Each structure stands twice: as C-alpha cells, then as structure tokens.
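Trainee: This is the structure I have questions about; it appears just below.
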Amino acid sequence: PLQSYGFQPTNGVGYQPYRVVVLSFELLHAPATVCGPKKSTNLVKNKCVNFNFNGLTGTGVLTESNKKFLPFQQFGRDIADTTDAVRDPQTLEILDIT
Amino acid sequence: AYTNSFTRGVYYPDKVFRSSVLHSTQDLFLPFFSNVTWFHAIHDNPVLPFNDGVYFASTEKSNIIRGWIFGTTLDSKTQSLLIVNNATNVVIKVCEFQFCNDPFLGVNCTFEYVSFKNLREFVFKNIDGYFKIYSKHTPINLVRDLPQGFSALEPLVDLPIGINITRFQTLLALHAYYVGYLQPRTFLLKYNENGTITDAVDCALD
Ligand SMILES: *[C@@H]1O[C@H](CO)[C@@H](O)[C@H](O)[C@H]1NC(C)=O
Ligand SMILES: *[C@@H]1O[C@H](CO)[C@@H](O)[C@H](O)[C@H]1NC(C)=O
Ligand SMILES: *[C@@H]1O[C@H](CO)[C@@H](O)[C@H](O)[C@H]1NC(C)=O
Ligand SMILES: *[C@@H]1O[C@H](CO)[C@@H](O)[C@H](O)[C@H]1NC(C)=O
C-alpha cells in the first residue's frame, strides 16, 4: 500500500505538490490558549473617553497619579467597587480614573 | 509532630487590588492559630496528606529541597506534573516518570514549561483546573520555629492542568519543613496605603 507520491511536475496543475496545512480545532476545558493580537491602539489624556482594558472596562478621564503599585496589579479602586486606578499595560505607567 | 500556625497562611485573593481598605472575602485558607505539622530532613521521604492546597515553608538557604512530586497514581501510568529546582529555572514538565522509595537527584508527554536565615514560603492551590503559584521569600534570623510575626504571599504563574488532590511524596538531595492545609473560611483583610496585606483576621476563630 505504501506506493509513494508521484511529484514529478511535468503534468498540469492537477498533479502539483502543494504546501498544505490542516488546521484541526477542537475544544477542551482549559481556555486562554492561542488567540489574536487585537491591534493595540493608542492612549489619550485629559479628556473623558471610553476605555477597554484587558478584561475590565469603563469610561472617564485618564490623568496622572501619586499612588504606587507592585509587579502584579492590573486594577484599582478606592472603596466599594469604584474602579479608579490603572497602571497601563504598555508603558507600565500608573494612572487615575476621575 | 505539630507546631503553631500563627498567622502566616495568607495571600492576595486574586490578581486584583484595592488600596487602604478593609475588604472581606472567602477562599480556601490556612486557619489562624491552628496546629501545623513539623517534620525532619534526615539523611527521608514520608507520606503526607494534601487537603485542597497547602501552606508550605521550610527554613533553608542551601538548596536542600528540589521540588514536588505530582501525579494521580505516581507509577508511570499517571498524568504526572513535576517541579524541578535547577538553580537556573524552576521548570515544569507534565509527563510520565518512574518513582521509587527515594526518587530524587543529588550528590506520554503533554505539557512543558520553563520559567538558616530564610523562609521559602510557597502555596499551591488548584481551583477550577487552574494551578497557581503563591510565594514569599523572606529573611529571618532564627532556625527552630516559625516566628511570631507576619508575612504576605504574592502570585507568580497560573497553569491550567487539573489533576491532584489526595497525597504526594516530595524531593530532597544528599550531601525541616512546614505543612498545613486549606479550608473555606470567610475572612477580613487589610490593604495598607501601598495595598499590601499587613494584618488580617479569621472570622471563625473565636
Ligand atoms: C493539635 O490540636 C489538638 C486539638 O486541640 C490538641 O489537642 C493538640 O494538643 C494539638 N497538638 C499539639 C502538639 O499541641
Ligand atoms: C502511555 O504510553 C504507553 C507506552 O508504553 C502506552 O501503553 C499507554 O497507552 C500510554 N497512555 C497511558 C494513559 O498510559
Ligand atoms: C538548567 O536547565 C536545564 C534543566 O536541568 C539544563 O539543561 C541546564 O543545564 C540547567 N542549568 C544548569 C544545571 O546549570
Ligand atoms: C508605601 O507608600 C509610602 C508613600 O508615602 C512610602 O512612604 C512607604 O514606604 C511605602 N511602603 C512600602 C512597603 O513600599
């Protein structure tokens, strides 16, 4: 049964060797796998504006800050789920949300 | 044996931070003022339980321990995770391996990953298929007991595996550790001005 490929391109287009790939996609229980680089837009300061960050989102003005972080934070709120502080995921620079 | 798990089983509840609050939550935790079992580093590798994540620590500075032995039945018919101290990279392999009465290093693969005066204080937990790495490397001064004091734990790495809760063996080398378990207790924490845990209180203690 293991007669081999006849890749001798003296034929027409129907017998040609093609660099093929087979994307086989199925689902298991562990998410957050290979996904897409969603185009990474700019920033803005000192004007109220909609924003979407890596999971959390809101709308307001983005300005400077005196509060400090550590190597792990992605979030910030003063009291009672009022989100106000984001160190940005590109410049790694701390901001406030008024 | 047993010692007093004073306060030090406490970590940041998620990748997630407030500042200067008194916030409450619930997760699996080491309860305060409980017994915590003490063991030796003779020459052994005894049999210890593993109850839904552990608080682990040891007093060392000279690379006695080498990692942890995971696997649902631990005899090369298992989906076994491995942790290897290299002195270069804490590497993680999810394969099948052969284990003995003393499997260590001294003087069907599916996942791969590459990264006394001190306490290397680690907490592993496995919620919803997510294996998490909660750590603290702190310096101390004495050797025989966990000190009357305070510590916090920080995250390192999330890993989706989902295999082990019953038991284990562990890793040593030729040339003393703390182990205490988790249970769901509603708490109350404190973030400081910096948003680090400085003190907390177990609700169901007294
Ligand atoms: C462990 O806790 C039990 C329950 O109170 C206690 O009786 C026992 O003495 C403790 N262990 C040690 C070594 O004190
Ligand atoms: C692991 O590899 C062995 C080859 O020795 C094979 O017999 C077995 O089916 C494989 N899978 C499991 C789950 O053991
Ligand atoms: C660390 O990484 C791997 C795992 O042992 C090994 O190839 C490498 O040589 C190690 N580095 C050492 C032992 O210095
Ligand atoms: C927390 O922030 C204040 C800012 O005034 C600083 O004085 C203090 O040392 C910081 N604490 C830590 C542990 O970094």
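We're sticking with Swiss-Prot numbering for chain A, so the shown stretch reads 491-588, in order.
Just so you know, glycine gets a Cβ as well, placed from its N, Cα and C.
Take a look at what Swiss-Prot says about it:
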type: MUTAGEN; residues: A:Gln493 to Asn; note: Reduced host ACE2-binding affinity in vitro
type: MUTAGEN; residues: A:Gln493 to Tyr; note: Reduced host ACE2-binding affinity in vitro
type: MUTAGEN; residues: A:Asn501 to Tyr; note: Increased binding affinity to human ACE2
type: MUTAGEN; residues: A:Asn501 to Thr; note: Reduced host ACE2-binding affinity in vitro
type: MUTAGEN; residues: A:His519 to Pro; note: Increased resistance to human covalescent sera neutralization
type: VARIANT; residues: A:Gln493 to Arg; note: In strain: Omicron/BA.1, Omicron/BA.2, Omicron/BA.2.12.1
type: VARIANT; residues: A:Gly496 to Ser; note: In strain: Omicron/BA.1
type: VARIANT; residues: A:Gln498 to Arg; note: In strain: Omicron/BA.1, Omicron/BA.2, Omicron/BA.2.12.1, Omicron/BA.2.75, Omicron/BA.4, Omicron/BA.5, Omicron/BQ.1.1, Omicron/XBB.1.5, Omicron/EG.5.1
type: VARIANT; residues: A:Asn501 to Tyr; note: In strain: Alpha/B.1.1.7, Beta/B.1.351, Gamma/P.1, Theta/P.3, Mu/B.1.621, 19B/501Y, Omicron/BA.1, Omicron/BA.2, Omicron/BA.2.12.1, Omicron/BA.2.75, Omicron/BA.4, Omicron/BA.5, Omicron/BQ.1.1, Omicron/XBB.1.5, Omicron/EG.5.1; May enhance affinity to human ACE2 receptor
type: VARIANT; residues: A:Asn501 to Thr; note: In strain: 19B/501T
type: VARIANT; residues: A:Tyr505 to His; note: In strain: Omicron/BA.1, Omicron/BA.2, Omicron/BA.2.12.1, Omicron/BA.2.75, Omicron/BA.4, Omicron/BA.5, Omicron/BQ.1.1, Omicron/XBB.1.5, Omicron/EG.5.1
type: VARIANT; residues: A:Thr547 to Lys; note: In strain: Omicron/BA.1
type: VARIANT; residues: A:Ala570 to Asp; note: In strain: Alpha/B.1.1.7
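Each of these features: where is it, how hidden is it, and who are its neighbours?
Mentor: In the three-state DSSP classification, A:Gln493 (mutagenesis position) falls within coil.
Under the three-state DSSP scheme, A:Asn501 (mutagenesis position) falls in the coil class. Around A:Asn501 (mutagenesis position), no same-chain residue six or more apart in sequence has its CB under 8 Å from its CB.
Just so you know, the Cβ of A:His519 (mutagenesis position) picks up 8 other Cβ atoms within 10 Å once every protein chain is counted. Annotation note: A:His519 (mutagenesis position) sits in a coil segment as assigned by DSSP.
Counting every protein chain shown, 5 other Cβ atoms lie within 10 Å of the Cβ of A:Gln493 (mutagenesis position).
Counting every protein chain shown, the number of other Cβ atoms lying within 10 Å of the Cβ of A:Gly496 (variant position) is 9.
Sequence-distant neighbours of A:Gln498 (variant position): no residue of the same chain at least 6 apart has a C-beta under 8 Å from its C-beta.
The Cβ neighbour count for A:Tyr505 (variant position), using a 10 Å radius over every protein chain in view, is 11.
All chains included, 10 other C-beta atoms sit within 10 angstroms of the C-beta of A:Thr547 (variant position).
Under DSSP, A:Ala570 (variant position) is assigned to coil, being neither helix nor strand in the three-state scheme. Cβ neighbours within 10 Å of A:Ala570 (variant position), excluding its own Cβ and spanning all shown chains: 8.
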Trainee: On a C-alpha basis, identify the one among A:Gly496, A:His519, A:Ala570 that is nearest to A:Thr547 (variant position); the candidates are the recorded positions.
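Mentor: Closest by Cα distance to A:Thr547 (variant position) among the recorded positions A:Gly496, A:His519, A:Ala570: A:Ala570.
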Trainee: Could you check the recorded positions A:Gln498, A:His519, A:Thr547 and tell me which sit with their Cβ under 8 Å of a chain B Cβ?
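Mentor: It is A:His519, listed by sequence.
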Trainee: Nearest to A:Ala570 (variant position) in three-dimensional space, by Cα, is which of the recorded positions A:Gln493, A:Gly496, A:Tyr505, A:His519?
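Mentor: So, spelling it out, the nearest of the recorded positions is A:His519.
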Trainee: Give the distance between the Cα atoms of A:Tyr505 (variant position) and A:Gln493 (mutagenesis position), rounded to the nearest whole Å.
Mentor: 16
